[PDB]
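Undergrad: Sharing a structure below in structure tokens format, with a few things to ask.
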Amino acid sequence: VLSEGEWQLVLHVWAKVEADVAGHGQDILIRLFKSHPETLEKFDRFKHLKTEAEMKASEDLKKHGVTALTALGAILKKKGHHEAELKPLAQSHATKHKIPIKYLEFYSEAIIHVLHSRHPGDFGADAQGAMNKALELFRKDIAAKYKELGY
Ligand code: HEM
Ligand SMILES: O=N[O-]
Ligand SMILES: O=N[O-]
């Protein structure tokens, strides 16, 4: 149920991310990993990383950050009409990576943190409202896919 004004806010925020997708993606994964160390353990690709310095130094962590946020940007730009884009992420995250929905909530929290940290006094309360709505929609739709699959 996001309004057009709300989707406009979400995509105006996302334009901030797009100016440095690798920077934002890295910061988000690092915030996630250090706030909820159980999440790192889901990444066989990254679980050798122990310290924040090692995470910050990982070029491959940046690369994956780009992959993840590129998908999210594509989803957001569909303005809720994201059945096709969301299906493959639902399947992979439920059944292959085995990511609890709770972890997607932590991922959403990390995005909001990173946006405030990178854009202090430039991430408006209206835009925080709208981004929350957009992420909540994404989680709701993914979660239904997980339920279907017994997850
Ligand atoms: C905004 C939410 C998320 C988006 C948009 C996203 C997107 C993606 C994309 C596009 C891929 C590569 C294609 C795929 O395997 O489906 C991927 C891989 C993966 N994601 Fe996510 N993801 C999200 C959340 C999470 C969370 C919260 C976790 C774990 C706590 C996670 C764990 C993984 C893992 C393990 C892989 C495979 C990485 C590899 O070994 O190469 N994802 N994700
Ligand atoms: O960065 N999550 O795939
Ligand atoms: O990372 N959540 O504050």
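Residue numbering for chain A follows Swiss-Prot; the residues present correspond to positions 2-152, in that order.
This deposition comes from X-ray crystallography, 1.8 Å.
Just so you know, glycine gets a Cβ as well, placed from its N, Cα and C.
As annotated in Swiss-Prot:
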BINDING   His65  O2 binding site
BINDING   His65  nitrite binding site
BINDING   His94  heme b binding site
VARIANT   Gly122 to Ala  In metmyoglobin
Undergrad: Let me know how many other Cβ atoms fall within 10 Å of the Cβ of the residue listed as 'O2 binding site'.
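TA: Summing over all protein chains shown, the residue listed as 'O2 binding site' has 16 other Cβ atoms within 10 Å.
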Undergrad: Pop the Cα-Cα gap between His65 (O2 binding site) and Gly122 (variant position) into the table, whole Å please.
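TA: Roughly 28 Å, rounded to the nearest whole number.
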Undergrad: Which ones in the same chain are close to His94 (heme b binding site), with CB under 8 Å and 6+ residues apart in sequence?
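TA: Result: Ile100, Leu105, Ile143.
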